[PDB]
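S.K.: Below: one structure in structure tokens.
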Amino acid sequence: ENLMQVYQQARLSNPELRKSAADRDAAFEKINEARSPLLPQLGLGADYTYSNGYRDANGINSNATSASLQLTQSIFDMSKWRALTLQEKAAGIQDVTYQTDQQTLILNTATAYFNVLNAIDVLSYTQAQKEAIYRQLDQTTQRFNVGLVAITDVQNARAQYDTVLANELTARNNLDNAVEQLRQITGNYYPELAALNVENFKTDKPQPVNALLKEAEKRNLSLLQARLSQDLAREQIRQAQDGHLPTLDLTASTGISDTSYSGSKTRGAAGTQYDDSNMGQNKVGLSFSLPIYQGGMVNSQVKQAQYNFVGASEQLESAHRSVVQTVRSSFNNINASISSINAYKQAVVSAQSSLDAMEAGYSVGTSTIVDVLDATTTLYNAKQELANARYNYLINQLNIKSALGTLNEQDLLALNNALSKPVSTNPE
Amino acid sequence: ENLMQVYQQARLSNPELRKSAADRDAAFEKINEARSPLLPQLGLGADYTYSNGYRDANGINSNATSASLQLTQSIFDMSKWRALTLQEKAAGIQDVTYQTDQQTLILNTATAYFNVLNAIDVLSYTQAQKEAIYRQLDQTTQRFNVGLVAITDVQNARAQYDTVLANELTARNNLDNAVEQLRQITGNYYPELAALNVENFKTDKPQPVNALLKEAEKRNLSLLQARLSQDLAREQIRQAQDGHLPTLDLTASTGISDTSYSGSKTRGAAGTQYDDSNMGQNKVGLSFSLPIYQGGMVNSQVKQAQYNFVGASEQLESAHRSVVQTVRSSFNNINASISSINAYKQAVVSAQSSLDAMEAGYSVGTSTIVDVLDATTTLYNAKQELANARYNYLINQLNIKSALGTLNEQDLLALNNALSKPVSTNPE
Amino acid sequence: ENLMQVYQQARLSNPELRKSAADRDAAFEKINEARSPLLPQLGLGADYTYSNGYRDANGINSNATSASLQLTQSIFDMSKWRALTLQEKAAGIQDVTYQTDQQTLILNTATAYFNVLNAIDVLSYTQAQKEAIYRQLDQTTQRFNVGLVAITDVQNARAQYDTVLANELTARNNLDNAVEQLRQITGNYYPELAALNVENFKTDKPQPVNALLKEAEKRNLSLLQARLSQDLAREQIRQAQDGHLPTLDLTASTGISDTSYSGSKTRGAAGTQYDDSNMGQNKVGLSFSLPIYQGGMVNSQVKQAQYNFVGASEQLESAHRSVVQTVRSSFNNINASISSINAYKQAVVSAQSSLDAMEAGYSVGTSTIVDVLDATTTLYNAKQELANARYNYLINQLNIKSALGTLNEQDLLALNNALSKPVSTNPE
Ligand SMILES: [Cl-]
Ligand SMILES: [Cl-]
Ligand SMILES: [Cl-]
Ligand code: NA
């Protein structure tokens, strides 16, 4: 499949993004439990108590049993509101997080994908370089069988041949481990991916750094949270201060209670005291409570809440310094990426001709084998460097998008285009 | 000492593994505090209170003093149990952790040990390459003193000589800092370690990836915790639900209370009210409590508990995707490791011969010094690469063991064998 | 500006160090809230309750309203003290942290600064090496226009020229991103910084490792906290044990309460019961409470507190093994740094001569272009390696100071001296 398909297969199964989802869901569901306390609280009670006096109470025993139905209602309790508010701001922050986590699934899938591609290039270029050092090998031998070149010419091309093999060895191990990477992110294994279409490839000067910086300054998901979080630090200052406000609660209830006495001092005296009482009651009331002074606590708290607010602020600064540095760097790099794709595109030609000469010359005694084998090594580097440069350019784009905090499923389509030629991921 | 000894000296002192032990110990000891609440709670109270009426109560004062001995016992409180259970599942997870931390002391000690070894190799091979570029140096000089070679031949071998020195310099600094590494992990310094016995060295094709994967899928300590932890998430769902259940506690007590009145309204009225009371009481009772409705709280909690359960699940998927990627990579690498040890074992020969030629040729004006100094550099790389490949093979074995979650003191013995020749760790 | 100025401009704005400050401030301000509970707790209450009997209580209703002014005072409550103490020890640890965070602003600013310097060197040395491969290029062309050199001589110098360009490209991108680094730490952009004065440069053998180790063993901020934190672990053991001690609190209050009855059974009976009661009361008292047995809880806790104390101990060991490894490494590195500055200072000469030969020879057909272009590449490496070695030496000094835990604004001045020549940070 291609980038845009491999992505979607992951967006519906990546355990990391889902875990992040479930974390946002809990965060919001919690807003309920937060408001919960502002609502009616109904409970049922019932007791049974056997008493037994033993001094002036001697000879007096009793069996009472009650069962009330109590209800509570907050009339004015600032902290109970504060809490609800804060749980909401928290869910909000958790959301900005989930979004950030969504962007990461993109950058990481795209990167993982172009690693399996660059992995393939390295292998192919290593097989081309091997096949070359082989022709050159086979040839120094013929030229040596007619005494037109020392034995060293054959011993040299053999040595550099064995060496390329040790590489082709690992270059193939990497294409493998690069697919295990993709597998883990997307959850799948791919027989083939759509390779970068080198003909239709074109770089594109990036927006001026200034425009980039200014949108990121208003969209970068990281900066956004430092903002939300600073707000939350302020909201908490208020919370601390509520410790000074008074509260008004309402209570209501209806209960029955049946008591029965027994014992010495019960048999006689009468006085209608020890008669079995069977009470019934209905109640409603208001409770006002106001802190007057609590050992300095409420202020020590309000101060702390403010220092923590300063901290939240310093972190906002950091977030911003970071969103800046990330933007300028991403700008610099994408440019240097385009600039490098050119230099190497070039070097791959100057090295191709030079190799063609050395080879041609070697065949008529004008060029040394060392010159050939070195021209060969030079070409197959410029070749990989160029291949590599292209992938970094593609990624650097995604980086700027992410630094702006606007990296999405679309940016992943714009790239799904420069892809085309279906190549195998298996090193057969 | 050797690997198997250096390990044991660390297993009894590594501050990280011990810190992890103490963490498992606390975790289990806590299971007590968790059950604690399900047992009898006995306390002693005693008060003294001076009252002083001031309205209809004016002229009525009192001095009362009490002292009860209370006891509480949970009869049916689901959450109290739930708690115990959860504290147990927690200790369990903490155990799986400790085990994981035990494996790491192995892998890290073995690795730290083979780094001091590979560090030694780099130093030796750098000293051999220096001693070579010296002979070749001393020689281009004699050949130059008989005008058989330009001055450049001596200036070239000198330059490349100074360069090897700049290396031998750092290669020796690394053998040092490589020993500081081992020191930190084992707590000791070693004058010498058992070096890899290159003659008896043999690679061993690893188990099919499929078998590997399947055992890891049932032993990998990481995958194990994702399982334990997912269970815990479920256990917590139940816990949330317990908020709906009612509870039944039993209370018992025996207390005395002596009150004495005094004042205006006390001098006369009598009525046997203001007579000094000296009460005695014994009580036992049951208390039933049942939530009827708590502002939606209990469900908002049960929902949250479930979302968190989803998260626990997604992480189990991550654990698994990881155990897979780790097994398959470890398999790939160990193979590539064996495959590489061969290629380099080979290249060390093809490069040995080619160097012997260049040298032989240079001595009879047939080969250039550049050709000699380059053949020299080529040999002493293939030599190190091979040396290095062997160590990685050894480690890659330990890795697969770790991915399976069965890496133990034995696997550290199997390797203690390919060791032998006691080499110094000091670069004299 | 120079290092010592760039530093001060950051020390008054670095959002990370400020955030750390605010964290230490809260930590100390909290010591109040910790002591808070040991002081008088004054509150105001007032209720209103309408009762309505409905069985034996039928026909009896009431309207009562109260309003007390309560005060509480801890007489002897160990845990309330313990808490204050612990909050103090915590602020203490938070302080050692802030200090550590202060050192880091130094090391990081110095490093960010010397990276912008080494970044400049790499660019300059790459421009010198480019200007060289250009002269040599232009020359092989003239030598080629007189059939005195094959076409390959011009094709070779061209290829290696394009290659240096691909580098000069990135070396300039790095000087940029190296300035973004400084910007983020200091908050500023610098047109120019004081470059290392290469003439007045001299290395200085570091104190013996033993003296270094012994001071660090008594000043290293990291080892210090492991100590503070181990103490705190002990303090928490005591805290656990306080769960066995009894507590003595004092209460005091003055409240009024006005009750008024009404209803069927109220109209008549009289008996002076249903008359409106208007009570007044003043109270003071002592409350003694002593745990007798709490399901094993208090011990399960004291045990845990001890296992955690073992952990705190193991970590102290880790801290120490680390302070050791850090000192020894810094010692080793600064030495190897001095030793390396020498080897490269040397190699820059042996490579300078050899290049001068090759060039001289090439001009009279005695030396090959490949020999020239390689002597050129060899020189402009030893040159950078030397430049680089110097910077590492400077840093390694700062590292040892830090390992001792005495790195300060002064050490940043001693270095501000080896600086001088104002160089631009812009790659014009
Ligand atoms: Cl207060
Ligand atoms: Cl509910
Ligand atoms: Cl106990
Ligand atoms: Na694979």
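Shown for chain B, in order and in Swiss-Prot numbering: 23-450.
Header entry for method reads X-ray crystallography, 2.9 Å.
Backbone N, Cα and C atoms are what each Cβ position is placed from, and that goes for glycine too.
According to Swiss-Prot, the record shows the following:
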- B:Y384 to F: Partial channel opening. Increases sensitivity to vancomycin, by allowing its passive diffusion across the outer membrane; when associated with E-389 (MUTAGEN)
- B:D393 to A: Decreases inhibition by hexaamminecobalt(3+) (MUTAGEN)
- B:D396 to A: Decreases inhibition by hexaamminecobalt(3+) (MUTAGEN)
S.K.: With respect to ligand 1, which members of the mutagenesis positions B:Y384, B:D393, B:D396 satisfy a Cβ distance under 6 angstroms to one of its atoms?
M.R.: none
S.K.: What is the number of other Cβ atoms found within 10 Å of the Cβ of B:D393 (mutagenesis position)?
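M.R.: 21, counting other Cβ atoms within 10 Å of B:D393 (mutagenesis position).
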S.K.: Whole-number Å only: compute the distance from the Cα of B:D396 (mutagenesis position) to the Cα of B:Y384 (mutagenesis position).
M.R.: 12
S.K.: Give the distance between the Cα atoms of B:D393 (mutagenesis position) and B:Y384 (mutagenesis position), rounded to the nearest whole Å.
M.R.: 8
S.K.: Let me know how many other Cβ atoms fall within 10 Å of the Cβ of B:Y384 (mutagenesis position).
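M.R.: Result for B:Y384 (mutagenesis position): 23 neighbouring Cβ atoms inside 10 Å.
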S.K.: 10 Å Cβ neighbour count around B:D396 (mutagenesis position)?
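M.R.: The answer is 18.
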